[PDB]
Amino acid sequence: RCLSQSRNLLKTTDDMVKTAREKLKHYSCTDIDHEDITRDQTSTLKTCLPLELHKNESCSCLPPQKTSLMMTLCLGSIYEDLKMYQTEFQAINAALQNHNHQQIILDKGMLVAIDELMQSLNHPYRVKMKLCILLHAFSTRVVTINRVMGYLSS
Amino acid sequence: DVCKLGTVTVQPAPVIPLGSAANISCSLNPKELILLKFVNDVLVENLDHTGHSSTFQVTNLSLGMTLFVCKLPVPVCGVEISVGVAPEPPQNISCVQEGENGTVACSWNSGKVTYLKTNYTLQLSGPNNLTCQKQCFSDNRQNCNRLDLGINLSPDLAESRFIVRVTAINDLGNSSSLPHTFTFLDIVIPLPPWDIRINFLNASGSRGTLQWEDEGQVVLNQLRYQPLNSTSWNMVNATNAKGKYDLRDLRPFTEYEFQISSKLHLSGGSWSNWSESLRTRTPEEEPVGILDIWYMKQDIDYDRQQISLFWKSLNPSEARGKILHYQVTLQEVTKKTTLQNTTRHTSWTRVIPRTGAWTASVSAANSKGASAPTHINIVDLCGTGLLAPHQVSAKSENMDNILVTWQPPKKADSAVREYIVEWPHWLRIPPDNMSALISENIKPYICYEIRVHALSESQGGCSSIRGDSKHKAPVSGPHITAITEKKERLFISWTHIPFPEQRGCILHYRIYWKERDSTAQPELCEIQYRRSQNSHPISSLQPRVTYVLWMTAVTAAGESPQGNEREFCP
Amino acid sequence: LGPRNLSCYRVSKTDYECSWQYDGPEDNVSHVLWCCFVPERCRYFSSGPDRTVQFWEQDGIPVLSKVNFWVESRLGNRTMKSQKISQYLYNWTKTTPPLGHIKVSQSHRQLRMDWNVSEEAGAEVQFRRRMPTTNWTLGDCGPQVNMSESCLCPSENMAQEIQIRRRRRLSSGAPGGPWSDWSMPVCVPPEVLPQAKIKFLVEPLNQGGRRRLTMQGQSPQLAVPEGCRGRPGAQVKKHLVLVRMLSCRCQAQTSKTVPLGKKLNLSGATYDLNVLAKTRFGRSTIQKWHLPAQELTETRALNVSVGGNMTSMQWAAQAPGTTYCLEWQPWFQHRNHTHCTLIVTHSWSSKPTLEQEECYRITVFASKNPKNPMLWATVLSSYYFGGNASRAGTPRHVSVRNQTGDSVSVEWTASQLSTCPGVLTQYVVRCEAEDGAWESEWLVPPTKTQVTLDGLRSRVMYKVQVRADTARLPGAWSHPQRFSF
Amino acid sequence: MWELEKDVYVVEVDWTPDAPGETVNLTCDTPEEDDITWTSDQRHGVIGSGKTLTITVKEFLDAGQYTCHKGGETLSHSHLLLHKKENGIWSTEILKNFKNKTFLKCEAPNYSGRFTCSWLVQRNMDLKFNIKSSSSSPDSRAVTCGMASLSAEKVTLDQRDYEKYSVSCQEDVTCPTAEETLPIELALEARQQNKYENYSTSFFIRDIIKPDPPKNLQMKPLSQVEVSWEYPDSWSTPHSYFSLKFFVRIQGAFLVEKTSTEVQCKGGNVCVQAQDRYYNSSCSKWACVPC
Ligand SMILES: *[C@@H]1O[C@H](CO)[C@@H](O[C@@H]2O[C@H](CO)[C@@H](O[C@@H]3O[C@H](CO)[C@@H](O)[C@H](O)[C@@H]3O)[C@H](O)[C@H]2NC(C)=O)[C@H](O)[C@H]1NC(C)=O
Ligand SMILES: *[C@@H]1O[C@H](CO)[C@@H](O[C@@H]2O[C@H](CO)[C@@H](O)[C@H](O)[C@H]2NC(C)=O)[C@H](O)[C@H]1NC(C)=O
Ligand SMILES: *[C@@H]1O[C@H](CO)[C@@H](O)[C@H](O)[C@H]1NC(C)=O
Ligand SMILES: *[C@@H]1O[C@H](CO)[C@@H](O)[C@H](O)[C@H]1NC(C)=O
Ligand SMILES: *[C@@H]1O[C@H](CO)[C@@H](O)[C@H](O)[C@H]1NC(C)=O
């Protein structure tokens, strides 16, 4: 299922976050400075909710037992949101190796994990600052994905 | 971007040479300013209209990577700064080939580290339009001290002299080296030969054949072969052995280490590394030595006399190899009779009628057969006293050595041609040699007997005497056990004093007797020691007067203390 | 007499306090004080027998002005007054002692006391330490640097107590408010504990090879003052013991911690007993005891099969289904090589550690849970002599001495198998005359290295050979000695 | 220097021995213009004449109640408070920090939009509290909850025990969200004997959750033995969209997520905690049964 992949990706993200916290003691990795990049499309915060938690209609891996017409919007939003995430981690991964700076290595854990999720579901100095703020928002995001997927699957 | 709190700029460049100066400006978007400086992300350095545009000068940048950040405490922005040097011109180029099947490998010295990402290029050029190029990236973790180009040119064409180049590129300044010339012959090191195996020929450990497989065009080979006896390893050369060699004149029954190296040409190629060591065992060789056999003549009866046979093999020229079987065989000289037996131990006994002479032979049967049958003629234990020499003498100047010197027999010294000496264990001595040096299987502080037989075909002479190597004063003396009076003579009888208290050979006894009321010197009698005696006589003393008796045991190097006391009133 | 030593000061932010001492009777005496403001307006207060007067910023006291104070004591038909004072309320403030449990660390004649203070400003730090026998002794901590504050003390050998206090100095290097009071006293235990002899019980083991240990309950007594209570500075927090079973180390290391004074079940092996006391620093001192290994007199059967590449030893266990551990330890050697396995037979690869001639201790332990020393049972630790026993069974240096005309004495040295207990059974000595018509054999107990040969015919040449015999195979004949008389 | 409440004035005074206070002018809210009697509660007698009176405030004697009066009739009255300042650092002396150097400690039981906030006062004589969402931007999340200065169980610290005052607040949103972007910000107004205080805090409600210990603890020896619990009813619905993770501790031990673990007793009590399975939020208090 997608579920084992979800736990694997959550665990490797936790490991990468703890390594970043250890290594980047003075970098902007604490304060939080939480500025998301998903302001353009926000249906993850809008469509990824339970049907018993739905009170007003104004605002594969899918099991046949839990079939809904509005969960597809949530899965499509997660799909596109993670494609934009994947595209920018390609950029930061390429940018973290061109210079001689090699104190921090980003293993392919989230990369291969989100790649497997995508194939399963359908079908200087500024750079590490950007990487840390993206991981800070990405932790809360990936908690949201795991929450909604664990809800929809079970 | 991420620096929404303003901007920072540096002058002149993000990359800087050592010891230069930098001008840093921190600015903020319209509507205190501190600078934090780091080394390897390590904090060792620390520091509204004016804050809108702050200009500062930073110098004395240490060698490495530095983090300089402008922070208002909310951070404003920052730049990462790297300092370094241009690479040094590399020195001591050295390129290596490995055998017929091996690409070009080579090594060079990159000198000191610039703490910056650099890359190195290796260039190979040579006649008949041969060239190659490769790159290696060097950083704080990876060092390009050696590289393999991955191209294996033909070693047959050894008539081209080639050029090697190495070049260094960094962000600061390019570096190069001299275009080193090299001779194709020098680069190649042939691989050591394999299939180095042993074949046994001629049924002897002194002979063998070595076989191996190696490049057929190799013209020179060298072999090291050594046992554990000496650290020096035996050297031998060979010109066009073609994978096979024959080894003659080897010392048998010995573990050997064998190694081999190659050389393709006398003026071309190079040596080879040592091959795998062969741990070989050398087979046995049948000995040709002659072993003496010793006999004792003890007379049970005139028709069933007992004859013993003793021998000892103590050298690996007559006891070489796994000896297990001893085929003993006796012949009778006067009448045609022989006896044969198999023995595994060194002592063997047999009952034979006393009449006639004998010839006793033994074999040394090892793994591949027996040695030559060693035989000794047997005569009477003692012959006439005409051939008996003068009393033999013995001297020990050393605690573990005895020299025995014999006078020639009173008749002549020409009839006998060999002397045998025993103490039992046996040695041989020619008559020409004046004395005999024996220093083995003897322990001081024990009385010994030494015997020499002059071996003759008709009647062999015999002589013997008792002595010891080293002796000291005896620990104690014997006791006066029994006293008797008869025929106006006093007989004193004792017991055999035990061995450990004499510590050697006892020479004589001195008995002191006196009257009980005399404090003067007691009168003394001298007794020469002999094994057979156990009682001693003494003349009549003064009647009706008590007498005190005691004794001491005196050797050459000491005297036993006074033993017991006896009071007698006759 | 009367009131004296007036002192008003600030207990806490939004708090103020004042105090003084009286000289005279405590019967029917009233105490009243005043304050006046030069804007004139005056305020007053009284508390009778109680001395602690508490006042703060919302009773109308002038606090940002040079406020003046006087006091009057009234008894009977008499009143008397003390000296007038005038000062600023904010300055001269009483600070706070180190609140909470101050942390302490130990070192070789060093005691480091670190704590946290609410007011970040540095203050003068002073302490007083007391012996159980003498009174207090004062000591200044000197200047420090500050988020926390630390102090140093020389570590006295026995337990001591100490109190800490402060006073807020001015920034001009001058004392401001008076001394803050001492905090709660803290006790330092001895850095080394003088340990006495605890008593243990010794007993022979049973047929099963089992031993019972009941450690006697005793604790030392520490001389501490009246105030040294509620803390491990008075006595040790807890005693403890550690048992180490160093005989079957195939599995993970299994050392067991036990509260002192309870029933434990031990086996007939070597053991390490460690009696320890956990103070506030941790492990202070140790009582060390060693338990030598023993073997039951009941020898049970063991079977062996060595040679080739497979060495296998067989027996009949009491019950299968539980893991066992087997040890093959060379007794004579320095035990450079330790050989054991964890698996009725056991088979393993042949290695040059068990094939030589010497004593091998074969140790069989039954186990089910490698966590407790109760369930290890000494099944058997037996002696083995590997290799060829005939060569080791050959006597060396057989010496025969004539005693009488018919009796002679044969003596020889002990072989290797004499130094392995329980294997040798007898010695065969052969008396044969050289004629071959008279041959006899005698059996000698292994504990005797000497025998007296009797029944000998005189004037007959004699050859003697000796052997040593084990329970399995006969020994080899020694070198014959040829003697007569 | 502003109206806290209608007719109520608050000023700030430099609390320092060697600098003067601030000058504030007061007027009587009455169309009649004539000499007037103004009196306070700390100072007896009228200190100023005229409808407009200047007052230099330097000390709490100058704070409090100021009544406008003439003859026998009270024309008006005014309230004056103080806001103390210590050398560039705002004075915070009505409340006390928790063990984590935090003045206000809030906690939510579940994601229902409701929570509580707790704080530690030193005394209880004439205090007043106010809790509001200090909202500047319109899209900031807002609360519409009431105010209680309600007393609670007297809790202790490294010294004598003190008073806990708490409120039960609740957030309201038009439509729910899968997660929260903007944090939750609260402002507290405190007052003791005319001592004015403003306190502020900000926090997410997803980093402060402490769930409840389980309700039904069954014990089935299975030979094996299994303890059974259940997630409390006091939680968001369903239990699948938001889940829990549990500790196990016998009398430093392991974590479990399934209800029945087969541990064996060693003569000691066994207990379980309650933690969310994603965040490093606060652990609850164990409710358990021995063996
Ligand atoms: C211990 O080492 C010996 C050395 O080979 C092993 O073989 C033994 O070899 C001796 C050789 O002298 C055998 O003695 C023989 O005895 C017969 C008895 O009639 C005699 O006729 C022969 O002339 C010879 O003296 C000995 O029997 C033989 N032992 C055995 C058991 O065959 C021996 O096997 C080794 N023992 C062990 C336990 O490994
Ligand atoms: C929160 O506290 C601050 C400072 O304690 C208050 O700030 C004052 O705000 C008033 C207007 O509300 C201004 O006239 C003052 O000048 C401010 N003080 C200073 C020193 O400049 C604030 O009012 C309090 N309340 C809120 C809701 O923010
Ligand atoms: C090498 O450096 C010199 C100046 O130092 C420059 O002119 C030249 O172009 C460089 N060559 C390469 C290949 O970088
Ligand atoms: C406290 O501060 C005031 C400031 O005017 C000063 O006069 C006084 O000396 C200080 N200390 C005392 C003793 O009150
Ligand atoms: C003081 O507070 C710090 C805060 O982390 C704490 O670690 C320390 O144990 C406290 N006590 C001291 C330093 O005595």
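Since chain D takes its numbers from Swiss-Prot, the residues it shows come out as 23-244, 247-275, 292-331.
Going by what the header records, the deposited coordinates were determined by electron microscopy, 4.6 Å.
Cβ atoms here come from the backbone N, Cα and C positions, even for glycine.
The domain 'Ig-like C2-type' annotation in Swiss-Prot covers D:23-106.
Quoted from Swiss-Prot, the note on natural variant D:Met169 to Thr is: In strain: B10.S/J and SJL/J. Cβ contacts within 10 Å of D:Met169 (variant position), excluding its own Cβ and spanning all protein chains shown: 15.
When secondary structure is read from DSSP and collapsed to three states, D:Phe294 (variant position) falls in the coil class. According to Swiss-Prot, the natural variant D:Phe294 to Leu carries this note: In strain: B10.S/J and SJL/J.
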Between the C-alpha atoms of D:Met169 (variant position) and D:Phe294 (variant position), the distance in angstrom, to the nearest integer, is 42
So the entry has no coordinates for 16 residues flanked by D:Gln275 and D:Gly292. How far apart are their C-alpha atoms in Å?
10
Check D:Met169 (variant position) against DSSP and tell me helix, strand or coil, would you?
coil
If you draw a 10 Å sphere around the Cβ of D:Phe294 (variant position), how many other Cβ atoms fall inside it, taking every protein chain shown into account?
11
So the entry has no coordinates for 2 residues flanked by D:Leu244 and D:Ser247. How far apart are their C-alpha atoms in Å?
6
Residues in the domain 'Ig-like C2-type' (D:23-106) grouped by DSSP into helix, strand and remaining coil:
3 helix, 46 strand, 35 coil
